[PDB]
Amino acid sequence: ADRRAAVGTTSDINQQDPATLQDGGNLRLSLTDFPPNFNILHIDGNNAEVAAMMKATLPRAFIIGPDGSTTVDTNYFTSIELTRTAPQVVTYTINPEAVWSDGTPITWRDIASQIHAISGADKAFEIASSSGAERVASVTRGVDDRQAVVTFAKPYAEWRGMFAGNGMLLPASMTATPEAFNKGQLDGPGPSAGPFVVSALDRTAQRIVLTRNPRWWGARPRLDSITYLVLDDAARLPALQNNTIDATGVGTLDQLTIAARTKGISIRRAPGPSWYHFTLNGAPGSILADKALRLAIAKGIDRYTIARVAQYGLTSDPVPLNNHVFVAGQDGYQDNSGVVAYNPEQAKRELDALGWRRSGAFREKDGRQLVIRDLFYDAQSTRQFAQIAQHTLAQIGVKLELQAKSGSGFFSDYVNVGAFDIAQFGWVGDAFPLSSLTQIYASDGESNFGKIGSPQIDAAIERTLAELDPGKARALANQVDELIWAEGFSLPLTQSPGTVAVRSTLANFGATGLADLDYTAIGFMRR
Amino acid sequence: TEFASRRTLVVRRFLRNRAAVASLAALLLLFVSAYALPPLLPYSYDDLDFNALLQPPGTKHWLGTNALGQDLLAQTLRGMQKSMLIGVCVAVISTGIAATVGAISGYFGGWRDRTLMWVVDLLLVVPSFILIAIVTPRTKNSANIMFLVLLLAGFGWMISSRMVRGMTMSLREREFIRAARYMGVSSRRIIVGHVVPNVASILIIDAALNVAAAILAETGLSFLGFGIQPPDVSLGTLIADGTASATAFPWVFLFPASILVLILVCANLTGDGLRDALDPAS
Amino acid sequence: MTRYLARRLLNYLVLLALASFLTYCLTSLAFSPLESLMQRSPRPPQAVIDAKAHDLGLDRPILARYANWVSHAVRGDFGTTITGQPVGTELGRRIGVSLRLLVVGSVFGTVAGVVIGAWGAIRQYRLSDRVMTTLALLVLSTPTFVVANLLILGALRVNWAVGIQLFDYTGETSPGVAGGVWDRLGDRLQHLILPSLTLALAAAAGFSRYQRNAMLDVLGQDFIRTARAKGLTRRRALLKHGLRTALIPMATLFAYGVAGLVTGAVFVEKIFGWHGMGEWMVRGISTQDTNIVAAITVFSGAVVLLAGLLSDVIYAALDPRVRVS
Amino acid sequence: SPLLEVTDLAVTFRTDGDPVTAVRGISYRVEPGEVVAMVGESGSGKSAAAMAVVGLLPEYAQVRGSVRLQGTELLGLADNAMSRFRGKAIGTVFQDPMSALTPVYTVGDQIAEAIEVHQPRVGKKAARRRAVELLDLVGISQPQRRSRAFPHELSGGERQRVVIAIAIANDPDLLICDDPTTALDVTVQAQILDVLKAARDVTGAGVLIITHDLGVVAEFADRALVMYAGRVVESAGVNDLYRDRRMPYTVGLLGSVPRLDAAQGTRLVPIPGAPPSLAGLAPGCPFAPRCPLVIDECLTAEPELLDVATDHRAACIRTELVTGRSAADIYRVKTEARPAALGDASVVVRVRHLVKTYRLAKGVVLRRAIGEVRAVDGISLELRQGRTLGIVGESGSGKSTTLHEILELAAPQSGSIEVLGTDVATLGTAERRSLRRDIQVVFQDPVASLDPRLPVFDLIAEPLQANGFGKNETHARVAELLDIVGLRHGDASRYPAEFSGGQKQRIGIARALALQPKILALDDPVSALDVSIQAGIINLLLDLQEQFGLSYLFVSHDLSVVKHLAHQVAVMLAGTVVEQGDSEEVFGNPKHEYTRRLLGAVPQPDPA
Ligand SMILES: Nc1ncnc2c1ncn2[C@@H]1O[C@H](COP(=O)(O)OP(=O)(O)NP(=O)(O)O)[C@@H](O)[C@H]1O
Ligand SMILES: Nc1ncnc2c1ncn2[C@@H]1O[C@H](COP(=O)(O)OP(=O)(O)NP(=O)(O)O)[C@@H](O)[C@H]1O
Ligand code: SF4
Ligand SMILES: [Mg+2]
Ligand SMILES: [Mg+2]
């Protein structure tokens, strides 16, 4: 209703003592659409509400606190120390009590195979991120198979994020060869080592059911089942009203009114490092391959008005996002969007000193009309951005054709392949913000869906990643963001308010923000 | 000596049915108002008020605003413009096609009639809405509504042509027309005085339900994302947008839906009244 | 009669076989399945162009590819989708989802509408026919998506008032129905009410208006009076003579009613989230897929033709002078 | 205890306009072995008083009387005992049976459902055998294969007889007939009367029969009830009612009956005017508007039935001035024949060996067609510019076919017709057009020949707009045209569907008289008129032919009207004319077996 959409230092999870909850209960919570691939390290399996479901089942090196703090996961590992200084040799010592769903233990080769799979030196894997695997010289077995030292070639200060935050560990049987990587898990997940496993991949009713791990090694969960039912945005809040799901996210004003206007449902809020944006395709063949055209159409989109309309009633004084690397709340955030300040008169001036002249309702050059295709998910909140953007762009004679796609194969079919002129989607980060640089904003980045880039950006990114002291690294990242802004790369629209709607009787599970869940603690009300 | 005519004998019977007269008056007032009102309102269509978001009815926006800050009165007037013009044009053209097919089929007779009705049966196999939705991929992002009007009309004449021919065929094998020939009436005068009065009023009462059918088809198409596109509005698009907020801010869904239901009620009432006036005691 | 129906279905088969051909030509002229593939910014190579045009039969003439489509659509497989997924793997399980809704809605609507129309005709102007007439008017005069949305947002409050979760509107079934066959039947019965109500309301409102006129016509003719002048009570006379005579015009409109119900099922399934044939139709038209649409129009036409054949069976049953005897 | 004992019956229909009181207090009774006839004009509330005894009136009618079948008051019953009396102790032949049969049932399996309602344990085989053996007692031609026909393939005089079969199926204790001899011809109705007399004699049942013909009453009925405006005007035995009329309305009702011993052109005595509306009904005697003996006392109150003789009552006050005198005196007119024959030699129609055949159709798709109807077989007619030729036969003879043959003005399959002098083989459509304004026709069935969606003014004035007539002289002629036959200027705005059967027969006559032709072909134009309106139209035709010298091709189902019009009669059987002559050596001396028994089945106009 009234707060700030900035990254904070506390979470709203409805903490209760794990013991004083129930010992069962079904967690019904929805999903965008049935995942096409279950390898989160793959380009089409890399998704937010796929990794979120897979968080429970797979290992993870570090527990991330409410403010970005890091503690070793004593339940999966025992000792993760940074031994050597100039070439960093971080030593991952695995628990002897960690097994995989199939019974094969976890060991050094399980980590080596993953680090080589996302290393990027073999192009057969269709990876989605190469976070730190391209800066590691080699992975050597420690004194025991459990132990596994990792020698770093180039200095990587953000080494805690390989198997923490967004990324987790996967069995070597799924990362050993490209066949199992790319084509291994299109019908169901492989081995897993978490408190919960998936047991029912019902595609006739469009439901995924997660149940407890028989081989679980930590404190056994209070819950018993977690069923995901895929469900479009149109009917997701009515599903909550009529008691078919338990927790969702609130995106618009109505979604927020009909969650506290009803009884039994409580609304939690804790913002995180997530944001929406317009992604522009500069790949040769796109009407927007012209840098000057991108920079002249960026001035014709009012981002302040878009933010104010988009988050109205969710955040007091809604303001847009003005940084690609950081978000409001993280250290080292500032306004770098002075080059793209909204000025529709200057847009017309340098759009007629570029060639498209206003002959009719929309401009045309050499015969082709100035029309741009917009690709977005057909939801209630996402299309408002499109409508405001097209209304504002019509004021300078630019046609924005809206194409609202479904949830199935939105990325794998349209975004990863280049079938768009402008794209609408969001990024979900973690306590580790400098990992997005190579992944997205590098010229050869694995998530550079628009193929926009320049050598200067790459050199700047290398300069930031080659520096250890955070104070200078933050300023260098800010400089890289200025370079990105003066390129027509993309337009960050809004941050995330982080308001989820949960049933009031559900505990240890809400909006976490910068922290992560303890899946062995989520329980239900003991009436 | 003061014998009244026949055309002025049917109009008086329509006038003495106040329900149909009121329904016709309401329809005509709506159609004229959809074009007269917009240059009176304090806020034009297609322009957004960004500090008047989701406001209730009042003194700047009388019918309230929208999730995007649009006046819900100007928007619904424009949507009504499009949704009614489409229906009227489609009804007229489809009635013309139905007449010019059923009349020729029923007058020719024989094998010509047999094949011309077998073709209609064939066109009736697959439900019309899905046949039209199949061709919406084209004519979807065009400016003029001409293609949509033609598409809706080309799949809306079959059922009414069935009855047009079914009554032409049975009327030409009658006895009063034979008596008319026995008197000295010409072949064309027989048609003008006996057939045209029969199938010129069945068409009239058919093109009052054609309007309702065309409007239903158009809103059903524009509701699913086909038909009419985002920058411009229709009644179906307005209802589709407003579904998700009826519970909390009901003015954004109750109003366009109530307008559409009122238009359809008036159309059906007019059809019933015209049928009762042109066919007095059935 | 066993000869009245042979020639009655021998031409239904021809009508189906020709409607499928014409519809295939239509959705091959009106669809461009390679547009979203061709218009990729890093324009995809000539190979993937040719390979995807080959995997869909788009390198062949229209007729020589309809021949190939039917040649093994009659054998079980219906070809890939735009992405390469098979169609037959999903067609068999969506046919049932749509058929359950269609059969329930049609059976309830065509019965309720006939009963209401006949009753309102025998009570021509009392304060029980006026109510049903002005109710059928305002049910027929609202589109089906409006009815579905109003039903949802009104029927939520009933569940709030009672609290036993009498009916819900999400999906066709609900997770966790692990009891006996009676729990698993009560679950689907609870889920099936509202969509079936939405379809049945439109069907009944449409049918009652025809039934009222059909019954008034036979109430005008004085053969019911003759029937009850020989010792038939005025209820038996109506049922045995007047209703039997007035049901004849309805068998010629049942097929069109079923077609309208099939049209409404698309909106109903979309609004209530039923993974059946209407949702697949919307999906396959939005993504411009020829195989999905080709498989769906055949099913819809078959439903309409079967409804016509059943109406012909009933029409012969209650009218003995339309059979050859 | 009697069979009816009706007492003070009164029916009131509640239409939108002020209630119409069809019956206003009649009371009578019927005995076991007697026949009681109820005669009157149209609108006189006779059917409303029968359909009220059986209880089959609409729900919008208020009936209040004391009708009691055998001491059992029938007005408070509840359609559970009512439909136990109905059928078993009450037979009801309806008036117009053109829609009185269920279309989806075979006629045999209707005359059988009738039987097996009141005899439940009888068998669907014995019941059907009894139905088919009733179908031949009624007189239908081939009972065994016509007991398998649906009502839509029946003549009309055959479905008029299926109703009689249904009514008499269960041997009712009191059958009630309402004009059961309209669609029949002379021989068929003769044998139907024989069936009714057999029911009255072997069983001993009363017969409440309503008639439009007064020759049936004179030879069948026993008592008589004259009804005018919802009251029984007079009650007497047939021998008394005849030759003791005793009251002006029955005086003019019995003086307007056609007789088979009349000279050529004797004029009947119709009662002039129209019956009241039964809605307003000003005070005084209802006949005061039309009564030739009205006095200022005949308007102070409605008279009531008092006794003037033994078993003879009349609702009149000055009934002492009616005894002895004849209708030609009471109404002060003359009944003579000044134009006995319009002497002339101008042949206007001459047929020679006419033949006509229809290619028969029974099947649908691949019929193995066998046989055909030979409607006409070689007849030869002739007319003389100022005289009528009467054509009489039985149903199926071919009279209507011959009438149409002459009217197409085209060459026939075989023969040589000579309309107005010239063989119609040099004249095609345009030449025949100028000859189509002096030869016209009155269709047999008034219902189909009139367009059901044109008002009366448009119907009557189509033969005038089409021909050489303008506008100011069209409204003028339609004016006098619809007063000559009896209609009114307001009726012009009325549609055909809201007219009675006899009222829309007169529209056809008026329409065919618009152009004042030289030849008129009439196909039973008096088939649905009461005895008084019909006498008005016979008088019209006779004097129209006198002053203007018209020519008629008159065909009719009764022969007493033909005696009053025709100068030459053509008895015609099975598609061939078997006897032509002078209408005095045909009706006064039959010399073919057929015409002998065709005259022997014509009811005598006076009681024995
Ligand atoms: N169903 C009805 N509704 C309204 N008025 C009726 C109805 N039936 C009869 N009447 C009126 O009752 C009066 C007599 O009608 P009816 O009983 O048909 O007379 P009738 O003398 O038996 N006719 P007919 O057999 O031709 O000589 C007239 O005023 C009619 O208009
Ligand atoms: N359209 C037709 N098809 C077949 N047979 C016909 C047709 N019209 C007339 N007939 C036959 O022609 C013969 C005479 O018919 P019609 O001329 O109506 O006789 P009618 O004795 O003059 N009739 P009516 O004046 O009512 O007693 C009968 O055998 C009919 O069945
Ligand atoms: S009472 Fe008077 S008006 Fe009536 S019939 Fe007798 S004389 Fe005529
Ligand atoms: Mg009557
Ligand atoms: Mg005839």
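The residue numbers of chain D are those assigned by Swiss-Prot, with the residues present covering 2-609 sequentially.
Technique stated in the header: electron microscopy, 3.0 Å.
Even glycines carry a Cβ here, placed using N, Cα and C.
Going by Swiss-Prot, these are the annotated features:
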BINDING   D:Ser43, D:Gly44, D:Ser45, D:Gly46, D:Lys47, D:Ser48, D:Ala49, D:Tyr61, D:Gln96, D:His213, D:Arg495, D:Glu499, D:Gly503  ATP 1 binding site
BINDING   D:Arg147, D:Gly158, D:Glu159, D:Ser396, D:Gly397, D:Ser398, D:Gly399, D:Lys400, D:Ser401, D:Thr402, D:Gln445, D:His558  ATP 2 binding site
MUTAGEN   D:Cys286 to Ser  Shows a significant reduction in the proportion of OppD in the Opp complex. Strong decrease in ATPase activity
BINDING   D:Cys286, D:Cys292, D:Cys299, D:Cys317  [4Fe-4S] cluster binding site
MUTAGEN   D:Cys292 to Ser  Shows a significant reduction in the proportion of OppD in the Opp complex. Strong decrease in ATPase activity
MUTAGEN   D:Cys299 to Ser  Shows a significant reduction in the proportion of OppD in the Opp complex. Strong decrease in ATPase activity
MUTAGEN   D:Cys317 to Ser  Does not affect Opp complex assembly. Small decrease in ATPase activity
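For D:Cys299 (mutagenesis position), the spatially nearest entry among the binding-site residues D:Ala49, D:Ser401, D:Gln445, D:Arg495 is D:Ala49, judged by CA separation.
Taking the C-alpha positions, the distance from D:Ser401 (ATP 2 binding site) to D:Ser45 (ATP 1 binding site) comes to 33 Å. Long-range neighbours of D:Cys317 (mutagenesis position) (same chain, six or more residues apart, CB within less than 8 Å of its CB): D:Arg247, D:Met248, D:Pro249, D:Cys286, D:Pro304, D:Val323.
If you check the recorded positions D:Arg147, D:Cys292, D:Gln445 against D:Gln96 (ATP 1 binding site), none has a Cα inside 10 Å of its Cα. Put plainly, the binding-site residues D:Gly397, D:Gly399, D:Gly503 were compared by Cβ crowding within 10 Å, and the winner is D:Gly399. The recorded positions considered are D:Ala49, D:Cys286, D:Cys292, D:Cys299; of these, D:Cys299 has the fewest other C-beta atoms within 10 angstroms of its C-beta. Shown in sequence order, D:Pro249, D:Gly285, D:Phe288, D:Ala289, D:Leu294, D:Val295, D:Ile296, D:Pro304, D:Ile318, D:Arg319 are the same-chain residues outside D:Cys286, D:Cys292, D:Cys299, D:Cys317 whose Cβ sits within 8 Å of the Cβ centre of the [4Fe-4S] cluster site. Proximity to ligand 2 (Cβ under 6 Å from any of its atoms) holds for these binding-site residues out of D:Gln96, D:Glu159, D:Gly397, D:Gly399, D:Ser401: D:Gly397, D:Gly399, D:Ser401. The 6 Å Cβ screen around ligand 4 retains nothing from the recorded positions D:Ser45, D:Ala49, D:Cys286, D:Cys292, D:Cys299, D:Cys317. Checked against D:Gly399 (ATP 2 binding site) by C-alpha proximity, the recorded positions D:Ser43, D:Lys47, D:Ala49, D:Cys292, D:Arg495 yield D:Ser43 as the nearest.
D:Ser43 (ATP 1 binding site) sits 20 Å from D:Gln445 (ATP 2 binding site), counting Cα to Cα.
In this structure, the recorded positions that sit close to ligand 3, with a C-beta under 6 angstroms from any of its atoms, are D:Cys292, chosen from D:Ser43, D:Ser45, D:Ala49, D:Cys292, D:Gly397. Selection of the recorded positions D:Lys47, D:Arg147, D:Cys292, D:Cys299, D:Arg495, D:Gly503 by a Cβ distance under 6 Å from ligand 1 yields, in sequence order, D:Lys47. The recorded positions near ligand 5, defined by a Cβ under 6 Å from one of its atoms, are D:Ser401, D:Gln445, chosen from D:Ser43, D:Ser45, D:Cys299, D:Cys317, D:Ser401, D:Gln445. D:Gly503 (ATP 1 binding site) and D:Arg147 (ATP 2 binding site) are 31 Å apart (CA-CA, integer value). Looking at D:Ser45, D:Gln445, the binding-site residues in this record, the fewest other C-beta atoms within 10 angstroms of the C-beta turn up around D:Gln445.
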